[PDB]
Each structure stands twice: as structure tokens, then as C-alpha cells.
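Working notes, structure below.
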Amino acid sequence: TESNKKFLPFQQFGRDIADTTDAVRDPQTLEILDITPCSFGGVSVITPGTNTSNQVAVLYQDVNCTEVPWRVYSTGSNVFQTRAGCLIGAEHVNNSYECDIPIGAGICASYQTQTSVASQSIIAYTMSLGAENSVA
Amino acid sequence: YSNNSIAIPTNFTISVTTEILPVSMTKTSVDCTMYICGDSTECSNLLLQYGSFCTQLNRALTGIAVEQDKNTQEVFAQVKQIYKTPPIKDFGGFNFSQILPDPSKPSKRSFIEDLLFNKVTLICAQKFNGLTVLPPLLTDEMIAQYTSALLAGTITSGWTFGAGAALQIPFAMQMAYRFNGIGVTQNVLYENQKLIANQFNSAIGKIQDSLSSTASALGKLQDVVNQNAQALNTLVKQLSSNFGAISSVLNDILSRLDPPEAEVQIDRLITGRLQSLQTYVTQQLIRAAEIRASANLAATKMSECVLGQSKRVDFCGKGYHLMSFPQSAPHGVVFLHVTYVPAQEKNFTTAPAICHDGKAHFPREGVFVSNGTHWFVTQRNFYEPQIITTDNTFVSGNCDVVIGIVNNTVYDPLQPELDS
Amino acid sequence: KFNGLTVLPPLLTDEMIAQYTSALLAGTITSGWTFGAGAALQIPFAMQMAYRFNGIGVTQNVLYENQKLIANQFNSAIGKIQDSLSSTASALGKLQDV
Amino acid sequence: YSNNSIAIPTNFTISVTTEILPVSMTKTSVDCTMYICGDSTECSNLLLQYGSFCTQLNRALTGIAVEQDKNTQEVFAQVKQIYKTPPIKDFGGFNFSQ
Amino acid sequence: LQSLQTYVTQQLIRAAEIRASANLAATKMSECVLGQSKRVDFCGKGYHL
Amino acid sequence: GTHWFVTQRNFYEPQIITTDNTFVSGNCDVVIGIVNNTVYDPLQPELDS
């Protein structure tokens, strides 16, 4: 990409702590390109007990869901973005419950078995800390 | 010290004492092959043919992470249901706006913990080197709401919600129970309600101030965060070494060397970086066990001080203890202990017992003090004069076995009621 | 010491440590249990032990029933403790282990 | 045991016992490069060719040292003010000179 | 380096162990001395004074 | 609504306020939220004898 770091005359590459190569100068046209390796979030599988089902959801770590394309299919507009990362395979429910599977950033997932809509669904949602109850 | 000298205190003070506990650290993770090598195909083969080290490291780091999560869960877990603050504040005159959360923020934080949030608290470089950071499941908001429910229950129900169902009971009777727990009878609290209210609210204001003026008391959380961050930056800077090998960049040396000699040079470089990663993860395990120790300590406090009253001393702050209001902090928890402390001391001459009618007399609850003229029974932790009635005594034996006894009269509460 | 690995000095000397322990002991004896909570209070040791008896579950009067007797056992207790140490070395075994 | 037969103690005892505990392991410090390199010219450079170990080990050991310090200063220095024992020792039988 | 490193790791582990024992001693000192802990077989065999 | 009862903080056990399990300290203004009722006294019958 294009960087704004002002470039000294003849020094070529810009580094950081990591001894890697952070910035460069295009030798042909002296322009100061920034080098930012595109993010690689670790894939994390979200599943109920396989004794129950075989449809599961995939949680990527914090990445731009745009970067997400061995995936079989991407759920259409139901890719639910958390503060933790993109999650494909779960409809963003608002009906809060107590949560079994930790997803992070307050988000928890769980299996849901409906009568009509997705009798085998794997939902993710904002966890309820409990049944709120104030005493008089 | 003398065989008849006692000093019963007469004026007390509630005092606020903060306590700091590193309940968790930043959940950390290091993709094994990713840090060692930037996904080069030769590193793939070499690290594969090396062993199952990197999978070991992934398992250990995920264990650290899930254990930190268990810590954060259990340290606040003692909440069956999220109680909520009653709207009005008729707490006998105890201004709780600083400790309790109010809808000033869209978040349910409190005015005090904002100083924490702001005072205790380059990752772009680490984010590209495999060295990532996961987020904590219990977010700041839900941690804050757990602290809110904890404080709400602690105010409205004393300890019944720790044991069973939450039970309404006003703050007056709660302080009365706690004073009874630390010896001082309810009479002092209900005679000095307004005075103790002023003392309590003033102390809360003074601790708010003392935190607002400097960020040096909130020490240990900063030290934990710095230890973690320095470990991470050491782990990154470690990449820059050469270990005798050609250069600190794989993709570089892959150009200079054919597969054969690249094999041995990268053998050396990988042995180096991998020994370093092992060192890092070992120190991380050790600090994680230390944090879990301090977290079990925090849990013992939160389930002993907060949800009850520790008869035992110096486990909930200096002095006789009453209760403790917890508050969240970035990767930490702070307690506001409100501890009873006697302040003003008057000398008195004491008697271990009393001879009234040839038989011995012993104080059933208090101590026999005097100023020379009258003898009185008093509560062992707050000066309270009382005439010597048989209600405060239980006769036992005679006037011989006792050592240091004094002669006196013990008034009988029936004489006028016997005259008629 | 000729190969770098010196032993750093322990911060608190044996003198000040023994002084701290003497402070703890004095506060326990005379001031009762208050000195760790607030300000120290002169208060008779016999009555202090009586309060502790009331603590464990026996009524304080018992102490005054047998005051001298107690001390005897107490003092004789101390006695054995003394000889309990000089007799066998492995009675003190943790510190030596460390 | 039986449904109506209690036991009660009549005479009692005191048995002073010892409970030893460690506080501070000998706070050691190992020089990073004096041990490894025999203070030479090429070896020291070959050492600093390795990573930031010289700081790593020494830093962890300094952490051990400061933790030993805090241990010694927290397990003992809970007293507020160093107390002096009284001039006379009248405890009604509690000889304390040991 | 490998030898010194295993030494440092074992020393830090034993240091954490001593730290745990020191906190235990802190609790004992602040309960068996600064007060009277009713907890049986925390201070010592039998009721504690 | 009718009879005050003293009861421990755990299990409901009604108790008309005998002056045996009650004690006095001071006057009736320093306290807060106090209520008016005659504390029962046991010493009336056998004094009537």
C-alpha cells in the first residue's frame, strides 16, 4: 500500500522490532510502499456434541470477513460479526440464554432444534448473565 | 502492662482500605509453526520432521487461556441471578453513587472504577508475526454487571443470597448484624447512625480522592501487565538474532542457499527460535500458575469477605472487618474493604473478677473496668459503662481460686421489685 | 563467587528480623490481639488468655479456677520444646530441606 | 457409641508444638555472561550473537530476588510500631525468658 | 546455555513454591498470632489459643 | 401487623418479646425507625402473689 513515512535518501528498507521488512521503496519510481502482511486468524470450529449432529459453525479470529472466501459455503448475509471475529454458520439470535460454548467477547453459541426453521441449527448470540431479579 | 491496667477504646472509625488482585492476564496464543517460520514450505518440512513440540506449545497456551477464562468465571460466579439496584437510595444516609453503577454512561460502570479503567491501562507488529491475542469471554461490560449484581446483593440482602434466596433487609440491620459479629453490640450503631454515616461517606470520598490524585496505589495490576507485555516484546525481539546462522529472516536465507545447505542453516535457526519459544511458554505457564493462585485467593475473599464477614483477621484488610464492595478493573479486581478500627483509648483499672457475697463473679460478655469510684462491665471492643447487675455475671466457685480479684457490690435487679 | 553466581545479601539482617519477631511477640503478650488491627492496648495477660479460652469454647472462669496450674503445664511445655530441639536435628526438617 | 451416652473431658492440657515454615530461599543471582563466557573477546561476541538471553535469565532471577524480599517483608513486617517488652515480667506464672 | 536455562526454570519453579509457602505463613501469622483462628488443625493439633 | 416478634436471622420462630431475651440501652430518640409497644415482662404474675 501507500505509506506516509518520510524517506531518507539512500537507505532502502524500513524495519520494525521484528527484524522483518516493514516498508520499502519502489526502485523504479521512488515511492514509499508500506508492507502489511494480510491477517491470518486461526480457524476455530464451533460444534455441539457430534453424537447429536454433523452440521457445525466456523469461527475465524478477528479478520475482515471480506478476506474470508477449504470452506464449503458461506451463509448468505448470516455471517455474524462479533468483537472477536467473523463467524459463519450461525444466525444472530437476540433471544438470550445461559451459554455452554464460549465464543468470546460476550458471544456464546449453542445448538437449537426448532420445529420449522432449521430443526438442526447452531446459533450464536449475546449471552445473558442470568435471569435478572431485583428485590423490593 | 500491669496486673490491673486495661485500655478500652471509646471512639472508633470506619476506614476504607483498598485491595488489589490480578484476577487474570491477557489471554495469549502463539501459532506454533507461524511464529517459528512465516509459513515457508521448507520450515514446514523441517519443523514437521522435528517433533510434536509446537503442538505441545499450542496445547499449553490454550490451557493457559481456558484457565484464565475459568478464573474470570469463578471469581464472580457466586451470582445465581443478576440482581439489580433499587431505584431510590434510602441507605440510612450512605451515599453509594460512587460505588454503585448509574446510567450516566451507556455502560453500567461506576464512578470509582472509571478511575481504574483510565489509570491502569504497538501490537500491529506482533499481529503479523503469529503472535496474536485472543479476547476475554467475560467482557468489561459483563464483568461490570457481575460486580453490580454482587454489590446490589451485598447491600440489599447481606449474606442470604450467598447462601440461598436473596432476602430484603435494610442496611441498618445489616450493619447491626455485622457489628454483633465483631463484638460491638447493635446499641452503638443505632446510637451513632448519623455519626457513622458521616464517617462512612467521608471515607468513601477520601478514597475516591486518593485514587483520583495519583495512579501509584494501583500497583500490582500494572506490574502484571508490564511483565506480560515485556515477555511478549522479548519474544519478538528474540526473532532478530542470528544464532550463528546467516540472517534473522528465513525468506532471506532461502534465496542465498540451495535446499541442502539451507537445510542445515535452518536447522540451526529453528533450534534457536524454538528453544526461545519454549522458554517463553514455560515462563508463561509459571506466571499463569501464580495468577491462578492469586485468583483462588481473590475467590476466597469474594466468597468470604463480600458474601459474609470474616471473623478471622487480616484476610479482608487491616482491623476488625465489616464487609467489602468489589469493583472491576482491566484484568483485575479491586476491593473496598470497610474496616472497623477503634481510635481513642482511655486508661482504666481492671478486675479479673468480683467478690460480692463471698462468691466469685465473672463478666459474662464484657470486662470489669473502673476509674476508681465505680466498677462497670463493658464490651471488650467499645467503651460502654454498665452497672454491675447479675444479668452480666454468672457466679462460680468462691473467692479463693481467683487471683487478683477485688471486693465490690453486685446490684440485684429485684430488691425494689421484692419490696412490693 | 569466582564464576559470577554470587549470593546476593538478604535484605533484612538477622538482627532486624529477630526484632520484628520480638515486636510480634510483645504485641501478642501485652496488647492482646488488637495491635494487628488498630492501636496497641495494655491489657492483662491473664485476662487475655481468659478471652482466648472464651474463644475456643470454655468459659473464662475455668482459667481463674486453675491459673497457676495452667502456667505450670505451659512453662513445662516450653521446657520440652527446648530439649525437643537440641536432642534431634531432624525435628527441624523443612528449612534444612529448602 | 450409643444413642444416649456422651463423653466429656474433665482435665485438659496445653501442648506447645512447633510448626516450621520456609520464607525465603537463598536469594541467588547468576551473572549472565560471566558464567557462560570466561570473560574473553570472541566468545562474548558469539554470545551476544544469540538472542536477548543475558537479559532474560538475569531478569527472571532478579524477579526471584525481589519476590524473596517481598516475602521476608510481608510475612514479618505486619507490626505497626516495633514494641519494647515491659521492664518487669509479671504474668502470674508464665516464665517467658526462652 | 541449556544448562543454565534449566537451572533458571527449576529455580523459578521452586521460588513460586516458596512464595506459596510464604503466603501460607502470612495467613498463619495473621490468624494464629494477630488473633485466634478457630479453624481446627490450621494452627496446630487441638483447639488453638 | 399485630404482635411484634423477635426471631433469629435464619429460621422463622415467633417469640413474644419477653424482657429476658431483650435488653435496654439509652432513650427513645437517638435510635431510628423505632416503634411503640410495651415489651412484655415475666415478673408480673409472681409479683402479684
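All residue numbers given for chain C refer to Swiss-Prot; the residues shown span 854-951 in order.
Looking at the header, which is where the method is noted, we find electron microscopy, 4.2 Å.
Note that Cβ sites are derived from N, Cα and C of the backbone, with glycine treated the same way.
According to Swiss-Prot, the natural variant C:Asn856 to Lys carries the annotation: In strain: Omicron/BA.1. C:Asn856 (variant position) falls outside any helix or strand according to DSSP and counts as coil. In this chain, none of the residues that are 6 or more apart from C:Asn856 (variant position) has a CB less than 8 Å from its CB.
What Swiss-Prot notes for the natural variant C:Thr859 to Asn is this: In strain: Lambda/C.37. Neighbours of C:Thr859 (variant position), defined as other CB atoms within 10 A of its CB across all chains, total 13.
What Swiss-Prot says about the natural variant C:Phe888 to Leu is this: In strain: Eta/B.1.525. DSSP gives C:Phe888 (variant position) a coil state; it is part of no helix or strand. Counting every protein chain shown, 22 other Cβ atoms lie within 10 Å of the Cβ of C:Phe888 (variant position).
Following the DSSP three-state reduction, the secondary structure of C:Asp950 (variant position) is helix. Here the residue is the original one, but Swiss-Prot notes a natural variant at this spot, C:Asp950 to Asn: In strain: Delta/B.1.617.2, Mu/B.1.621.
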Whole-number Å value for how far C:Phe888 (variant position) lies from C:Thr859 (variant position) (Cα to Cα): 39
Local Cβ density at C:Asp950 (variant position) - other Cβ atoms counted within 10 Å: 8
Residue pair C:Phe888 (variant position), C:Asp950 (variant position) - Cα distance, angstrom, rounded: 34
